[PDB]
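Participant: Here it is: the structure, laid out below.
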Number of protein chains: 6
Amino acid sequence: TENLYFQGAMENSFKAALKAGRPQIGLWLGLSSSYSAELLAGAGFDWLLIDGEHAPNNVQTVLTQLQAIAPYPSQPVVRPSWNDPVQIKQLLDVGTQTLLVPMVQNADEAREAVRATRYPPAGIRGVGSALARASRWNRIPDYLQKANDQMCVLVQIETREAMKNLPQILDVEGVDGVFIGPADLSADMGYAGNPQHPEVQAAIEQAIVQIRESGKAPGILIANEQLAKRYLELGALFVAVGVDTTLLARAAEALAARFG
Amino acid sequence: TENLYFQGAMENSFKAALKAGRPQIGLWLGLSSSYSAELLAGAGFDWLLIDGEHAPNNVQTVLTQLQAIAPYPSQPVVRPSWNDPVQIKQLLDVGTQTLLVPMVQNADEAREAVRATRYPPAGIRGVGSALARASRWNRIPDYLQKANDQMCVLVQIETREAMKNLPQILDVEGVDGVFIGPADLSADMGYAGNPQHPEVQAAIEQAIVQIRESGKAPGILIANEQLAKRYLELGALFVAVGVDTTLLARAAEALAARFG
Amino acid sequence: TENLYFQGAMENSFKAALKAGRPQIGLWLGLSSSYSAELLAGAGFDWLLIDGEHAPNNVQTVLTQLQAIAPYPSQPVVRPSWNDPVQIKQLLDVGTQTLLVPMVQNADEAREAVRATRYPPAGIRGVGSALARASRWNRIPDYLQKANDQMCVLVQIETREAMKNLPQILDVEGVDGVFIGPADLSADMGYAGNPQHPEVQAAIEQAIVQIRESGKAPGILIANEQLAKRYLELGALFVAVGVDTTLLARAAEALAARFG
Amino acid sequence: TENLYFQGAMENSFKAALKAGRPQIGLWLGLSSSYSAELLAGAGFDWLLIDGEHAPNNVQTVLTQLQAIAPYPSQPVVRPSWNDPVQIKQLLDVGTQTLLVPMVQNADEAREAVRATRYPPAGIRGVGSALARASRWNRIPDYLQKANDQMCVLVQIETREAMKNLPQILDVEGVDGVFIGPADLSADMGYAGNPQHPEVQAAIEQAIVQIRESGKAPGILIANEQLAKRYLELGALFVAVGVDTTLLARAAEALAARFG
Amino acid sequence: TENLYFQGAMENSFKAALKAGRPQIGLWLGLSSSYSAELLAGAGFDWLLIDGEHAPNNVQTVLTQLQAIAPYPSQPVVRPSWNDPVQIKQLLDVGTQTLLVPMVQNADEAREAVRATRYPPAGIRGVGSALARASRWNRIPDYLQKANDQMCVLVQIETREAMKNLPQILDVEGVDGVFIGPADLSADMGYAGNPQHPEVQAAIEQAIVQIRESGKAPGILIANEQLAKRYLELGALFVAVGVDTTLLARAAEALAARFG
Amino acid sequence: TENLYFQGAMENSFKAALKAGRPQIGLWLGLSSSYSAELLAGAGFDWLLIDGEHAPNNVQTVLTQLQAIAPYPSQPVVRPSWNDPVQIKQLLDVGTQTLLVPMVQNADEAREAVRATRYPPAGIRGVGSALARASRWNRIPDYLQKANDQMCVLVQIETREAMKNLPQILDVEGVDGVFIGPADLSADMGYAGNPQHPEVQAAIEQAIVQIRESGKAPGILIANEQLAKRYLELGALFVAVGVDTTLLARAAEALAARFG
Ligand SMILES: [Mg+2]
Ligand SMILES: [Mg+2]
Ligand SMILES: [Mg+2]
Ligand SMILES: [Mg+2]
Ligand SMILES: [Mg+2]
Ligand SMILES: [Mg+2]
């Protein structure tokens, strides 16, 4: 069984599902807890986003959430605080295989994101596999030779500039998905973080169509179910449909109010 | 403003509301996190139960949850793992003023629970108020003289033995409320922790009525809203109407299912 | 896949292996770290002992070690600090199914250990399965009805008194295995925690044989490999053959010495 | 009350006091503990500086110190390790509203500090308010529209270069205060971190006068009471008068020595 | 140097100083922080009391405080939450050699405290020295044979019952010192934790004299310096003269007040 | 003794041993635990590398590992995640005196590493010694004047570019040692992280010879003992001969396999 476990651990199931065009339904994790992460790992989502940008996470809390999530069918995705090669290196060594990189503005930045995930000559990933949960402390055989192909890089387009540079970003080898962040986008477009305006919606839907056309996976986070279904219909392949903090806050609030 | 903060830290608002016959709507906290505790402190509940019996909490995590909840209107209640004077002492020194004591079987045990919370001569509470958050490290004036009166002891009746001893338990001075645990009770009655059986409901209803007629506050945890309203109708004064882990688990499950 | 994950979370593989007379090779975990626990879960042991008696562990660190170990074939066993029903309750709710109970002196104490692990009417286990990782927050169907049968209670015999009471201890229903602690035993016999004396070895051998003849599983911790094989030869079924702190300390020492 | 709490939480009282020219007396927090932070929150200071530059703090320990301090009249100020937009973003999302930015050398850097705190179009603050304690997980109404005006940016001038560029820094919109760091300044001036030299004192006092003249708030940390009063007389508006580690170390040392 | 480090780790310097009649000046540690413990270990105290009774400490935080204090001349003493053999065992295995045991009421209880600290046949201390920091994971040679003699047991007398039993308590072999808790004592005597009353002072003075005449070490905690010197004058040998939380709280308060 | 402790703490024994040409045998610490660090501090190594680049460490876990290691003869060395002046500043303030800086490509970068460790005018180290464990909260006398000379900067050459720039790096004042990272080097040379190729070995041995020739200390990490002895023979002065995670994983694996 250990052998079975290790020859099984390497494979990036999320990446494989995106390549095959299987839509993946996700939940955002901002509770920054390995305990609630495990609870939510059993809810039935295809993927769970561990947010190191907008939730108080770091490399150490990412590690314990990956450990919590590990035995479940739900697949972890991790958002670094920015497109930082050092931070990406550290997240990969604790076992991150799927990265959601915020604020990717152009093809150079997208390329930098991809190269941060890959060992030389294909990138600049630093080698420390004996030390790393990524290789299970060198129990995964041929880890150094197998690692690059199982990395999944998803880049966020969150500004008008990023939207303008989209065709070039879609040309970058190793960018597997492009995620539209509606809150940051509408803010950049002058709608103060509220995406429910026709101009923001048009830019979002056009982008999803262009992304899918290139053969890459479109992604988005949207709490409105009707909009989520509509993005799915247009070809989005990684769609986060809620946020743990929001689910908890709204369920508790609605419950308290039912009792006055 | 510091004088003003301290001369109001002392006051037990939950105990005052129970004495006045104001019904208090509660949420159970099993997430064991100061982060989600603060989030839930903003939802509008009268009280929040920090569970040290059935959730992975200790004195240390109780402390950080009390700190998180402090500026909000919601009032903290703490459940020790058992009727243990040592643990009760430690919970009180970190600032706990309202205790929900599990598995109180008779009047002697209820009396022991009360005495654990009170300084001599009215009890056996150990003195270390310079060290303790309870007195805000001695910034609350005359803490040793004001502490006993602001302690609020709630005892759980969870077995047929406990239900038989209810009249005597209710005669114990310092027992402010009596809480029925329907799952433990139904388990003891032969229904395996499933309270939705006529015999269990009848015992619960009779106990609520009996508690309230003796001038004490009846308490209960119940996830079913219609049962909750019925118990409120009957005179229950501290009613927890959901559990954070359950709210979170069920909302995430339903969300995932809506997308298949 | 979630249904499939849950309908297999319930099953105690260690208990099943012991019942079938399959010898189980174990490693003791005193490092008190979810990080090294995961590392050691990949090494190939049948079972890992999370020590809450002689290592700085608590319910909280047990929980994170269980999460770390979960996806691996190695099965977790937990040692509480003593035969304490409250601590046992808390360990079970975080997901512990196999307990190694220290200093069990007689059949009454063995019976108390068994009853602490079982829901009424077969025991006194407190009910809080909505809150607990044990039921995966109620995602395991019919948890309350399936829990008792998957509990595996191992009792330590560590004194001459305990050895005398062995026949009666072995007659206790629910005692699945009997573990001999050679250090505590030799200490009680007047050999100061050093088990390598003929009189101690003879008592150990006789107990192993006696345990196995009664149809129960004999257990032991032994760092000496040849003694371990001998005890296996004699019928021992759960044998811990080293301790993580010792493995680490001795390998580092020998390495340093090779370089002067 | 929840409504009252939220419509009350948004307001930056420290910023309002500085605009009104009310001098604010502060204590530096380097103990990196939510426990001692709460203790010191009751001491009567107008503000408390949570030091992420010279004390072992990070985003997570800042969060728990803010939670500890929250119910007290003392107002939190947070120093990031440097003028880092990513780190500033993370500190703001956990609820930081007043920032003390070290090593601001010129007006460009001061402008970058200001823009890191503001949502587009006024800055580059990333939007993730559903996830954030800053908005109380979206319970503060109109958070996105109200947030920019409640941010308070204080910049540190700590070198001869910064002193030379002071007139231009004072022209930067959104810089509410300018803090002189005497230890770093004297070091840059060739006095090895000791500010008690006439040339350092002259540069400090001249700067305080120039700062106040521009209508912005001068600030400083000084352990000497006589110098503190003298800086206050010259118009300094945010003056930290001690450091928790120093208060503790000196009180304990003086106590031990009194007993030989 | 490792041999040299280990052959000096074993020795209890506090116990040796008490036996020689050298007065030891102490500081109480309620901050529950390994960081402030190290800071205070440099202040010049003979001993530091890590409080597990009235401060939010556990075995885990005791361990990190012992590690922090280790390289300094100040000697650690640990107070368990009560006279509990299980907790005492766990405290000893993490390296505690000097215990201050609260609420010892009679000679039987004093004897139980002593026996909890000693390996058979002189006591009931459980054997797990390979796992324990106490033996430095077996690097201290002949640990099992040297441990008992380096244990130092101090018992608190805190009630009128305890004062009556003092002669018998003092006849217990292994009781190295007797500590009077003036707050608990005055509370029991009817003075509500306020020891500054003639009757309480007289009982304290008489006990100090009685303890010292029996050849044992008298101990006390007292924040008032002149009372401390008086008790020293009378023969007290372990005298804690302040509390870290109090030192910190009072220095910060006085500082704030000097600035209004 | 406090005086003795402080006037003793300042001295960098590792730096002194390198200047005197005493070879130093090391162990890498990737377990990221203050507990196992203390265990390994007693194993007999001259130095221990706390890895903040490839192990999940941060400033806070470095701090607790330094505290754990402090009383032992083994000397701590710390690797930051990169040549980052802010991170270096924070590591120095918690007490790091010996730094191993990864990915130093040229003499400019080496100079930046050196200047990050030194107070003005010799570098850009920020001054906050009252707050810092580095000065023992200002108990080390003349800390500001003594600190620069006790800093020990070791730079890693890990690419073909770094190897080409070696002569210039060796000319940089304050670079005390040059460490070859074989895994990163062979990766850069096209051998995918496996250093056991003649071309990698030749580049390594030539570099060691050039380093020692310049009068600076060569260093390396190598798990093969025969290669370690061979690098030592050529003049390497800081040689790490194993990794804690590897020692633990391989000892546990070999043990499990001996029992089938
Ligand atoms: Mg965004
Ligand atoms: Mg119950
Ligand atoms: Mg034993
Ligand atoms: Mg400065
Ligand atoms: Mg006392
Ligand atoms: Mg490297």
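Note that the numbers count up from 1, one per residue, in the order the chain is shown.
Determined via X-ray crystallography, 2.2 Å.
In case you wondered, yes, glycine gets a Cβ from its N, Cα and C as well.
Relevant sequence annotations retrieved from Swiss-Prot are reproduced here:
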| type | residues | note |
| --- | --- | --- |
| ACT_SITE | C:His54 | active site, proton acceptor |
| BINDING | C:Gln156, C:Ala183, C:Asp184 | substrate binding site |
| BINDING | C:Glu158, C:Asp184 | divalent metal cation binding site |
| MUTAGEN | C:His54 to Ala or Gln (Swiss-Prot position 45) | Loss of activity |
| MUTAGEN | C:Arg79 to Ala (Swiss-Prot position 70) | Loss of activity. Still able to bind pyruvate |
Participant: Out of the recorded positions listed (C:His54, C:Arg79, C:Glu158), which are within 10 Å of C:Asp184 (substrate binding site), Cα to Cα?
Facilitator: C:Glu158
Participant: Reported as an integer number of Å, what is the Cα distance between C:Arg79 (mutagenesis position) and C:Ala183 (substrate binding site)?
Facilitator: 16
Participant: Let's check the environment of C:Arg79 (mutagenesis position): how many other CB atoms sit within 10 Å of its CB?
Facilitator: 25
Participant: Just to be sure I understand the packing, how many Cβ atoms besides its own are within 10 Å of the Cβ of C:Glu158 (divalent metal cation binding site)?
Facilitator: 24
Participant: Could you measure the widest C-alpha to C-alpha distance across C:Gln156, C:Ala183, C:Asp184, the residues recorded as binding substrate, and give it to a whole number of angstrom?
Facilitator: 12
Participant: Tell me whether C:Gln156 (substrate binding site) sits in a helix, a strand or coil according to DSSP.
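Facilitator: Note: C:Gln156 (substrate binding site) is in a strand by DSSP.
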Participant: Across all chains shown, how many C-beta atoms besides its own are within 10 angstroms of the C-beta of C:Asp184 (substrate binding site)?
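Facilitator: Excluding its own Cβ, the number within 10 Å is 23.
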Participant: List which of the recorded positions C:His54, C:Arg79, C:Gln156, C:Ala183 have a Cβ under 8 Å from any Cβ of chain E, in sequence order, or say none.
Facilitator: C:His54, C:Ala183
Participant: Measuring Cα to Cα, how many Å separate C:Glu158 (divalent metal cation binding site) from C:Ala183 (substrate binding site)?
Facilitator: 8
Participant: Any of the recorded positions C:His54, C:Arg79, C:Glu158 with a C-beta atom under 6 A from ligand 3? Give them in order, or none.
Facilitator: C:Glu158
Participant: In sequence order, which residues at least six apart in the same chain have a CB under 8 Å from the CB of C:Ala183 (substrate binding site)?
Facilitator: C:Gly193, C:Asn194, C:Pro195
Participant: List the residues of the same chain that sit at least 6 positions away from C:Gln156 (substrate binding site) in sequence and have their Cβ under 8 Å from its Cβ, in sequence order, or write 'none'.
Facilitator: C:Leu100, C:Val101, C:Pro102, C:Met103, C:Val104, C:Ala162, C:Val178, C:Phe179, C:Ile180, C:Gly181, C:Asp184
Participant: Measure from the Cβ of C:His54 (mutagenesis position) and count the other Cβ atoms within 10 Å, all protein chains considered.
Facilitator: 23
Participant: Could you tell me which three-state DSSP class C:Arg79 (mutagenesis position) falls into?
Facilitator: strand
Participant: Quick one: what's DSSP say for C:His54 (mutagenesis position), helix, strand or coil?
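Facilitator: DSSP call for C:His54 (mutagenesis position): coil, neither helix nor strand.
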Participant: In the three-state scheme derived from DSSP, which category covers C:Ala183 (substrate binding site)?
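Facilitator: In three-state terms, C:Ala183 (substrate binding site) counts as helix.
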